[PDB]
There are 4 protein chains.
Amino acid sequence: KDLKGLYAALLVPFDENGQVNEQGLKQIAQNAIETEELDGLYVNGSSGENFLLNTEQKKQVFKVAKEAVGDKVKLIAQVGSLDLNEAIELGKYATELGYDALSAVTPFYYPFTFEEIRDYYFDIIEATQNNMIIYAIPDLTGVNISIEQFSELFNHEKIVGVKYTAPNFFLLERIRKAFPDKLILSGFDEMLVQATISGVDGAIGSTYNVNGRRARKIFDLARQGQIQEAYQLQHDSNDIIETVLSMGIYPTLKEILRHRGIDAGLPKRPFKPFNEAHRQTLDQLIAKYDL
Amino acid sequence: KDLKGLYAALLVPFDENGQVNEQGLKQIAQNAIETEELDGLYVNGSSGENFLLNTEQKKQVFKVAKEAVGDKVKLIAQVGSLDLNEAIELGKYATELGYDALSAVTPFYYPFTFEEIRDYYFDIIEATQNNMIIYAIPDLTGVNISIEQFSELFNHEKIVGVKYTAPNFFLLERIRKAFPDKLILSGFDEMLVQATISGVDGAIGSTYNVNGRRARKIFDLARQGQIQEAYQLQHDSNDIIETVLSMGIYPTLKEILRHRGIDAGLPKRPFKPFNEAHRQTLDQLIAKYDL
Amino acid sequence: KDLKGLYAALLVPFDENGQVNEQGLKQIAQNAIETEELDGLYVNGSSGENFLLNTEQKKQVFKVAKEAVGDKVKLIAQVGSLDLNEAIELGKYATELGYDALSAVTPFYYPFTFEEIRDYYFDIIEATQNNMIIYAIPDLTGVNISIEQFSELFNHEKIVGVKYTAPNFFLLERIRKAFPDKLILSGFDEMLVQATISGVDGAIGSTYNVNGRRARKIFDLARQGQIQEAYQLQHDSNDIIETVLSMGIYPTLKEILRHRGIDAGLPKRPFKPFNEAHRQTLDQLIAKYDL
Amino acid sequence: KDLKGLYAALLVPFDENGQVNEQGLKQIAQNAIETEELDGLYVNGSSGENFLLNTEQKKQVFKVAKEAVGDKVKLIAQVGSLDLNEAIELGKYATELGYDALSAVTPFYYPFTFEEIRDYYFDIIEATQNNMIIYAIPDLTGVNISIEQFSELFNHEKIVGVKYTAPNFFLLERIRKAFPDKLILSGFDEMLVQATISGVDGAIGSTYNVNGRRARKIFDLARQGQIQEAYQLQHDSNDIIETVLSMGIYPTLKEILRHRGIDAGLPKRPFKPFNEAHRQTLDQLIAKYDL
């Protein structure tokens, strides 16, 4: 498949022991495709609480998400881990399930050299033979990739693109110009309109689980040149994003899904549950925007 | 004169002793208006090497720049200084010359509280009675202004707007929505197109001294919805900006102006002159983009 | 046991598949106690490449290290993980082996609230019933703990102390004064002398695997008031530390151990092996300091 | 006069219009020497609100402070400015008054290259022919100086030392070792004891205006090896520093001086006066430590 389009970063519901609720996960995956009308799922990303999970649980999430959607739906599997053996194990498993591409966060925590980071990507690709999307998230990792470093990664024919999240539209424009044939998917929901006019091929986001229909309008209207209409929809989307961030984003998004009849469970500790102090303000937002 | 529009941040040529060359300053001012077709000048900003000047030289720059241009040209006087007495003296001086508004950088160096910063603006206004534009440049000052802080400043009727430079389009969008009737001029030339679609009322920029005609097209095309054409001109403009940044932006911009026959002098020490190692690369840029 | 003293942060040797070499691990543990004359081991810390390992491998490292040392040797088990279920599983396993205390890195990657971080610690303690040492490493995690936050943690009778690494001797002094009866172990080998005079109870370090005898002299001489002698030994130790950092610290420390006849193996990918370009310079250092 | 020793960073009292109160400035200078028993004054530093003053006021402060004290008192004149012409004028002026050395903050605000910073120092020296002390204060300037950069500066015979404030005792130790014959004066009052054991030749500090007698004991006791006693006085001194920092350090220090009957005036706007909400807490501190 052409991997352009809009993707939900799949949220995962848990029980009080931090185990995956598979029936709720199935519902969330179906919500993103059937109700939010998205093109695909980005599975076991940050938004899925992936870095709090064990290896068997990550496989559970990949299996369930793949079983919950039709064959037209695009699937990207985030397999990055500080344990390269585990990234490779996950990448094979996701590839064999039929995921269209793998993705991996830049190695973090330790002050890896860029050559070490480069060869992490190359090693995953060698072992899996699948296409790879760089997951660049300096806000969480503290790792920043320069254009020269992007050029060295993109020189590999199987590094087909990037999930781009640095709040830097100068660097985004330089990448877009230097690599016209690579895939760039923006990961900053609150700046989708600016990404869109900067030539991104689509976007991956946690908030698209609840606001995917407005997001598709932002994208489509901006590309049409109906720029005032698209920005108004960005203003509305940012009211939502700002609100859910103030309340704790992943649990609050899951509370929005619960309101729709989904068995949305709990976050995985050490994330705490949605605080009920925020309930009235969340209710007003859901009403105001028909969420 | 409502102050929407495109402004050159006026560059200043010095002699070997760091004194102002009034003739070249006049030629730079005229170039911005006549040749680059800009709406106005932002005078004694960062780009004017203002923070390296003495008081008498800052007054000199204000007088020369205003004498150089006709009465239809919009003029904003940057008068911020760590010396509040100096800021007020300069503010009265520029106000008496007939500058259309004042602007002031946030106090920097010392860890001032927000109340101290707020009351610096309020004291400048009380003493000058001119309208005031906040100059927000965290990349240089390390001072960041939150939405709640902007709300407090903008609650003052004579704080009419902001020269906004933080590389944050979420904050920009929140400001635009919260203050639909304040003036927002963006100060990041390399992200003019994203600023424009985010609803800015114009822009102030050092590179507009050499590339103001493309900048006008970006701003006009984007607001008309010809977003792909506007973005292509951003790509071209970003080749120029990236190149001059790599060579030393203020001296390199003055060297491009010297190519047009302007007496562009030298930077003020401790800035060094343009390094002739860059000459070949500069000539290729000038030829490629007809600068 | 009283947990005061000097500890090696245990290094782990791997094969090319990233599996633990148990015979080499045994040798490294014996090196730290018998040759370097240290008081204990800090097991599965950052220096042991812990965050690159799977759960079964972490258990392997705990088992082997415990089997390699006598009953007088103090053992601290680092069990922090982003997976709380795994931290608890490891904490029980290490407790049942007889480790004297558990330790856990502050949760990282996600922007956890402090209440979330607090209850991660409290949850581990509830499940394991062992004493707990906070592992504060802002250089790697980006998480900073304030004195007020330290006070809330130390209010728990089973949080007995901290492995302190923030490069902040004002905060260290405030903690030392506010909590005279808690255990403070410094983790910055290059500032051991300053830690010692700031009243730390001991120190944990990767470089003590090769330089533990000088480190004990720094500590003992500084406490005696032989401050010039202790600082001279810090100058010598910092030549070593600076050198090994420039070459890649964990592999280079392991190459020093290899020189002693230890089966020191390889780092775990994505860490690369020691580069042989550095061999001559490493040889000169080993000679100069008898390592 | 070799310039080792303990210096007050001289505080300046202003009237309501931000003009210097020469009588109170004299009383502050005399207090530092007579009552606090210090070796010298560091004049027109950050603590003197120097960066808020005009040129004529900076000269005024130099003249008043030197007239206030006897010829045995060591005097260092801070003359750094973003205006290099001003720095040279002030340097010549202080040199003619008989100041024992000059000092200068690293140029800040603009992103100057290291060559530009290096040649600012060299140009001040060439024009003044006085000895020069680097004022390194990254907390305020955002400029950090590496060991290799220090090597280049110290290769100049008239750069005799540094006022060192970076919170980095590894760098301090490397500098002390590499340059055994340069003057290193530390500028972090709250870490005087750690500086002293790291081999500094003295210290410059704003809190020594009120607590110089304890500071002398810390410095002397630590160099004698009575490290526990020196550290207890650091604990006491840090109660004072933490308290004044929380209240607004320069106005709060002047308020402590007003308690001794000194005409301590006001801070220069945009600094606000001491907030009387803090009065009770300040009085308790003054009583507890006999300030």
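By Swiss-Prot numbering, chain B shows 3-293, in order.
Quick reminder: no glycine exception, Cβ is built from N, Cα and C everywhere.
Feature annotation from Swiss-Prot assigns aceneuramate binding site to B:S48, B:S49, B:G189, B:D191, B:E192, B:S208, B:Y252; the stated evidence is a large-scale study or a structure entry. Taking the Cβ of B:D191 (aceneuramate binding site) as reference, residues of its chain lying under 8 Å away and at least six apart in sequence are, in sequence order, B:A205, B:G207, B:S208, B:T209, B:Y210, B:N213, B:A217, B:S239, B:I243. When secondary structure is read from DSSP and collapsed to three states, B:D191 (aceneuramate binding site) falls in the helix class.
Under DSSP, B:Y137 (active site, proton donor) is assigned to a strand (E or B) in the three-state scheme. Swiss-Prot lists B:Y137 with the feature active site, proton donor.
According to Swiss-Prot, the mutagenesis experiment B:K165 to C carries the following note: 3125-fold decrease in catalytic activity, and 3-fold increase in substrate affinity. Just so you know, the Cβ of B:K165 (mutagenesis position) picks up 26 other Cβ atoms within 10 Å once every protein chain is counted.
Among the features that Swiss-Prot reports, active site, schiff-base intermediate with substrate is placed at B:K165, with the record citing experimental evidence.
Record note (Swiss-Prot), mutagenesis B:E192 to N: Increases reaction with fluoropyruvate and the alternative substrate (2R,3S)-2,3-dihydroxy-4-oxo-N,N-dipropylbutanamide (DHOB). The unchanged residue is displayed. Long-range Cβ proximity for B:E192 (mutagenesis position), meaning a same-chain Cβ under 8 A and a gap of 6 or more residues, is found for B:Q236, B:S239, B:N240, B:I243, B:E244.
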Determine, to the nearest whole angstrom, how far the Cα atom of B:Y252 (aceneuramate binding site) is from the Cα atom of B:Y137 (active site, proton donor).
19
Please give the aceneuramate site's span as the largest CA-CA distance among B:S48, B:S49, B:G189, B:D191, B:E192, B:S208, B:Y252, to the nearest whole angstrom.
17
Provide the number of Cβ atoms within 10 Å of the Cβ of B:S48 (aceneuramate binding site), excluding the reference atom itself.
21
State the three-class DSSP label for B:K165 (mutagenesis position), counting H, G and I as helix, E and B as strand, and everything else as coil.
strand
Find, for the listed recorded positions B:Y137, B:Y252, the residue with the lowest Cβ contact count at a 10 Å cut-off, counting only other Cβ atoms.
B:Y252
Check: same-chain CB within 8 A of aceneuramate site center, minus B:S48, B:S49, B:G189, B:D191, B:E192, B:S208, B:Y252:
B:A11, B:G47, B:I206, B:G207, B:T209, B:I251
State the Cα to Cα distance, in Å, between B:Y137 (active site, proton donor) and B:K165 (mutagenesis position), rounded to an integer.
5
Same-chain residues at least 6 apart in sequence whose Cβ lies under 8 Å from B:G189 (aceneuramate binding site):
B:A11, B:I139, B:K165, B:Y166, B:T167, B:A205, B:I206, B:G207
Around the Cβ of B:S208 (aceneuramate binding site), the count of other Cβ atoms that are within 10 Å:
23
Cβ under 8 Å to chain A, applied to recorded positions B:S48, B:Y137, B:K165, B:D191, B:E192:
B:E192
